[PDB]
Amino acid sequence: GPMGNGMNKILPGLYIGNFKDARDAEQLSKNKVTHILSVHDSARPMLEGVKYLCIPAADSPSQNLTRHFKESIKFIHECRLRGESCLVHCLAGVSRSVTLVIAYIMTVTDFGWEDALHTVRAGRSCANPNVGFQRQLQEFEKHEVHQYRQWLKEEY
């Protein structure tokens, strides 16, 4: 489906889904999601029992997401380090949320963005950052990921 078939586990304690999955109490309970990184235009805290990170961003190649990589990675990582689960979602769980999760995967591995995307697609086939985000990711892979990797290693 163009918007997935429900939230999908990408890494232990890390899921991606659409705006609907983000409201799915049972799905959230089953997956023990206690953290939600909402990245879409109307992103704001919604449910109880959940720590939110809301990033008002549009799914446009003009939308800068790289600037949100650090805070997104920190949110996700501290959640996972505490043995908790984080759901990263946008409207369809195809471009925005996927881009942030790819950035995270690249930072906790030696993966380039395409290998990271491959990792995401294995869990959520509809994953497909818009061309602009791929560009930003490509850039991230070229001149910053090495920098981010050191950061997490030193910070955690």
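Residue 1 is the first one shown; counting continues down the chain.
Including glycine, each Cβ sits where the backbone N, Cα and C put it.
Swiss-Prot has this to say about the protein:
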type: ACT_SITE; residues: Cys90; note: active site, phosphocysteine intermediate
type: BINDING; residues: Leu91, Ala92, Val94, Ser95, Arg96; note: protein binding site
type: DOMAIN; residues: 6-146; note: domain 'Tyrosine-protein phosphatase'
type: MUTAGEN; residues: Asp59 to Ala or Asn (Swiss-Prot position 57); note: Over 40-fold decrease in catalytic efficiency for p-nitrophenyl phosphate
type: MUTAGEN; residues: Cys90 to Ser (Swiss-Prot position 88); note: Does not dephosphorylate UBR2
type: MUTAGEN; residues: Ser95 to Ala or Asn (Swiss-Prot position 93); note: Over 150-fold decrease in catalytic efficiency for p-nitrophenyl phosphate
type: MUTAGEN; residues: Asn130 to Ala or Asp (Swiss-Prot position 128); note: Over 100-fold decrease in catalytic efficiency for p-nitrophenyl phosphate
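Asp59 (mutagenesis position) and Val94 (protein binding site) have their C-alpha atoms 10 Å apart, to the nearest angstrom.
Listed in sequence order, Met3, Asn18, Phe19, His40, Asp59 are the same-chain residues six or more apart from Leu91 (protein binding site) with CB atoms under 8 A from its CB. Excluding the listed site residues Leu91, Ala92, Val94, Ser95, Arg96, the same chain places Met3, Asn18, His40, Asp59, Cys90, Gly93, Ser97, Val98 with Cβ atoms within 8 Å of the centre of the protein site Cβ atoms. Ranking the recorded positions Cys90, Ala92, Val94 by C-beta neighbours within 10 Å puts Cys90 at the top. Long-range C-beta contacts of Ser95 (mutagenesis position), restricted to its own chain and to partners at least six residues apart, with a cutoff below 8 Å, comprise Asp59, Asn128, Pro129, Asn130, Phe133. Taking each of the recorded positions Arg96, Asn130 in turn and counting other Cβ atoms within 10 Å of its Cβ gives the largest count for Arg96. Secondary structure at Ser95 (mutagenesis position), taken from DSSP and collapsed to helix, strand or coil, is coil.
For the domain 'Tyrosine-protein phosphatase' (6-146), DSSP puts the residue distribution at 63 helix, 23 strand, 55 coil.
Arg96 (protein binding site) sits 6 Å from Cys90 (mutagenesis position), counting Cα to Cα.
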